[PDB]
Structures are given as structure tokens and as C-alpha cells.
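Peer 1: Encoded as C-alpha cells, here's the structure I'll be asking about.
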Amino acid sequence: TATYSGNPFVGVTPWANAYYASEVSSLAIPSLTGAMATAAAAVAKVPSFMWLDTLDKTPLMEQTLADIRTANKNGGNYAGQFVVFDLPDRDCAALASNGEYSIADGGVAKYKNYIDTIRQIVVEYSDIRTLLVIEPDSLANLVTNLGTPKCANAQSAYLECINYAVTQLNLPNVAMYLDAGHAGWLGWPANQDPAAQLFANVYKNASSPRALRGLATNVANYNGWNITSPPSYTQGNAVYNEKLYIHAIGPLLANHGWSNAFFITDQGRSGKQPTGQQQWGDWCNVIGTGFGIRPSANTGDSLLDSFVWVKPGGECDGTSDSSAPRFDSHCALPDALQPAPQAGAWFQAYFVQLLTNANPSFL
Ligand SMILES: *[C@@H]1O[C@H](CO)[C@@H](O)[C@H](O)[C@H]1NC(C)=O
Ligand SMILES: *[C@@H]1O[C@H](CO)[C@@H](O)[C@H](O)[C@H]1NC(C)=O
Ligand SMILES: *[C@H]1O[C@H](CO)[C@@H](O)[C@H](O)[C@@H]1O
Ligand SMILES: *[C@H]1O[C@H](CO)[C@@H](O)[C@H](O)[C@@H]1O
Ligand SMILES: *[C@H]1O[C@H](CO)[C@@H](O)[C@H](O)[C@@H]1O
Ligand SMILES: *[C@H]1O[C@H](CO)[C@@H](O)[C@H](O)[C@@H]1O
Ligand SMILES: *[C@H]1O[C@H](CO)[C@@H](O)[C@H](O)[C@@H]1O
Ligand SMILES: *[C@H]1O[C@H](CO)[C@@H](O)[C@H](O)[C@@H]1O
Ligand SMILES: *[C@H]1O[C@H](CO)[C@@H](O)[C@H](O)[C@@H]1O
């Protein structure tokens, strides 16, 4: 049951990790009352992805897989879900990056060690199907942000590191999905082909890895999956939702050598449409959002393997504190909820917002 054919989401149930469940029960619930905290308890049972944003997060991955092995040894049929996110000079186009490795200070070698560490864990838990999202906010920058010096200089490192990750994690119990931005980034007509070309090149350059199932879209973003009317901030783009995006880029990938590419789409913060975004490019702790379509493989779509919740709702995108290190001005915009703590830290007011605006509702 660890190995699979076709859609890796079919035949298993994604695991709802203890890490996120702890945050909800210990940081959120003690502050909620009645209907609200009962609804919060339910959110903790919805499976979401765990982010390995630092090397010191790897022991947590092993800990999670141990829990799953027991659950399965205890009759479960669960699969792990993780995000590989520690590229050197990470988020090259961002005003502030929390990435621990730098290309200038042997970041490529450090990244390979990080991948070697993850591989050993996956080989150790060969009995568990592991679903992985590979490096969000990486390759998309190579399509539109080469005008930014940091991205231009990180191009070779990004491609070398991604090749290593994809080849070293190419195992029977693994299913990988390369991050491919979203409709508002690569969905624009002029960006579709250049993007398809790059992703197809990465695939073929890694010798068409069996484990590389396809692409992941809308990660940590808020686009709707199949909304019938275009939000004002999408003006000028015919591809205004994720469904239109994957169906546009799908055939293009085939034209470039990558046939049979499938997709997964983040809907964890897409429940309320339109959102409170004043501009499509606004990504930090956006106001007017809610939990969206629940994770499921019954997508009613030919290209979507599953709806997923990659970015865990409640965990901060970045701080709004100007006197704080790693401060990004995008988190201080009128459509960003404030005050916001450090990236990854629990953001209670944001969690309550998502819970209140949820669709399907939890209340
Ligand atoms: C192909 O793989 C090599 C490493 O073997 C890497 O250096 C190169 O950047 C990759 N090229 C592309 C287009 O992915
Ligand atoms: C959008 O997708 C959801 C989930 O598959 C479905 O319930 C809904 O009917 C769809 N709406 C439209 C307009 O296609
Ligand atoms: C998935 O594939 C493995 C071998 O790669 C088999 O042992 C298993 O039964 C399933 O077919
Ligand atoms: C996880 O749990 C679901 C129940 O919704 C099963 O259908 C699946 O086979 C796995 O055991
Ligand atoms: C359970 O785990 C979460 C995530 O680390 C903590 O925030 C919480 O305090 C508890 O230890
Ligand atoms: C944290 O713990 C509480 C109480 O056990 C649960 O209700 C919640 O779902 C989460 O697991
Ligand atoms: C959240 O963390 C607290 C300890 O800080 C636990 O008591 C609780 O059960 C949950 O794991
Ligand atoms: C729950 O959230 C409240 C804020 O509404 C905090 O005061 C409390 O410490 C807990 O984090
Ligand atoms: C939500 O509902 C549950 C079930 O009655 C309660 O235990 C909780 O206190 C909240 O009111």
C-alpha cells in the first residue's frame, strides 16, 4: 500500500499532524468560547502539510512518520504530507527572507546535506506513502523575476538544487509535486509558455522521475479554484482561477516533453471569494479570507489529483513590526491583518478570521 500507480491520493487518507493540532488546542482553543472553540477543535482534524523550512525541522518529520506508522500499525491507512522548503538564497525576490542557507556561504552543499537527511528518513519509512510539495516560491521567480539581481544570481543554484532534490527523493513510496505559482503569477497569457518550458526542462533534466507526479499551485496563496466571476483585482487576466490555470498550462507541458503531468491546489485560505486583496500581488496575512474546500481526491476534474491545505491556516506569513528583523513591508499594507507576529508563529486573530469566514463552514 506504500507504493502506488496513478493518483497517489487514491487509496490513503492524509494524516492530520500533531504539530498543528497542538497549536490549535493549546494556543487557540484556550482563548475561544462555546461554538467557536468547538469549531476550532474540528479544524485541527483537517489534514494539512507540514513545512520543513529548516534542517532542525527534520527530526519533526521523523516524529510525524513514527506517529503514522503506529496509527497504521493501529489500523490506519494514513500518508504523510510535507513541504521541502530550504533552498539557498530562498525567496530571491522577497524584501526579507528567513532562509538559513546562503549561496555565498556554501549554501548548495548545505542544501544537499539537507536533502540527504530527508532521504534517509523516507528510506527508513518506506512503508509509508509520502506526499511532497517541492520548494514553493523558487522556479516561478525564474520566469518573471530575473530582472531582480538576487534571482538572476541564484538561477544556477536553484536549478542544481531542485535537480538534486527531485532525483534523490525519487523513491517508490514518494509522490512529488513541483511548485508552479498560481493563476495571478504564471497564469497570465505571456507567462504560460515560458513557465511550461522551464517545468518540462526540469522534469526531463532529472531523467523523467517516476515519483515526480506533477505541479502544485496556489501554495500559501488565496485564489479560488472554480469561481464563476472574476474578482476586480484579477482585471486583465482571462485565467482568474486555479482550474483555468491548470487547464491552460497542462497541454503546454505536454507540448514541451512532460506528458501526464497532474496537479494539486492549495485551498486552505480560499473559502471567501473575492478576498480582501486590494491588489492580486498582495500575499501577506490577507484580510477577508476563510478556510476553503476541504482536502479530497474527488475533485470532479481530469487534471486535479486533489484539493489540499498546504499553508496551515493560523501560522503567520510574516511580521508587521518595523523594528523587527526580517520585516517585510508587504505585511504592513492596508489589506494585511495587523499586528502580525514572526513568520510561522501562531497568529490568533488570523485563525479566528479564517474560522469565521470558512466555506464550507465549521460553525
Ligand atoms: C540539470 O541538472 C544539472 C545537475 O545535474 C543542473 O546543474 C542544471 O542546472 C539542470 N538544468 C536544468 C534546466 O534543470
Ligand atoms: C466548484 O468545485 C466544488 C468542489 O468540487 C463543487 O462543489 C462546485 O459545485 C464547483 N462549482 C462550480 C461552479 O463548478
Ligand atoms: C507498489 O510497488 C511495490 C514495488 O515497487 C510493490 O511491492 C507493491 O506491492 C505495490 O505494487
Ligand atoms: C483513511 O480513512 C478513509 C476514511 O474516510 C478511508 O477511506 C481510507 O481508506 C483510509 O483508511
Ligand atoms: C504543541 O505543539 C505546538 C507546536 O510546536 C506548540 O505551539 C504548543 O505549545 C504545544 O507544545
Ligand atoms: C487538540 O486537542 C483538543 C483536545 O484534545 C482536540 O479537541 C483538538 O482537535 C486537537 O487535537
Ligand atoms: C497543547 O500543548 C499543551 C502544553 O503546552 C498541552 O497541554 C495540550 O494538550 C496540547 O498538546
Ligand atoms: C488565546 O488568544 C488570546 C487572544 O485573544 C490570548 O490572550 C491567549 O493567551 C491565547 O493565546
Ligand atoms: C462546543 O460544543 C462542544 C460539544 O457540546 C462543547 O464541549 C464545547 O464546550 C463547545 O460549546
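Residue numbering for chain A follows Swiss-Prot, covering 109-471 in order.
Quick reminder: no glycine exception, Cβ is built from N, Cα and C everywhere.
For the mutagenesis of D199 to A, Swiss-Prot gives this note: 20% of wild-type activity. The structure shown keeps the original residue. For the mutagenesis of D245 to A, Swiss-Prot gives this note: No measurable activity. The structure shown keeps the original residue. Here Swiss-Prot flags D245 as active site, proton donor.
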Peer 1: Rounded to a whole angstrom, what is the C-alpha distance between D199 (mutagenesis position) and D245 (mutagenesis position)?
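Peer 2: The Cα atom of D199 (mutagenesis position) is 6 Å away from the Cα atom of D245 (mutagenesis position).
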Peer 1: Sequence gap of 6 or more, Cβ distance under 8 Å: name the residues on the same chain that satisfy this around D245 (mutagenesis position), in order along the sequence.
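Peer 2: Expected: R198, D199, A202, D287, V327, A328.
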Peer 1: Determine, from DSSP, whether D199 (mutagenesis position) sits in helix, strand or coil.
Peer 2: coil
Peer 1: Just how many other Cβ atoms lie inside 10 Å of the Cβ on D199 (mutagenesis position)?
Peer 2: 20
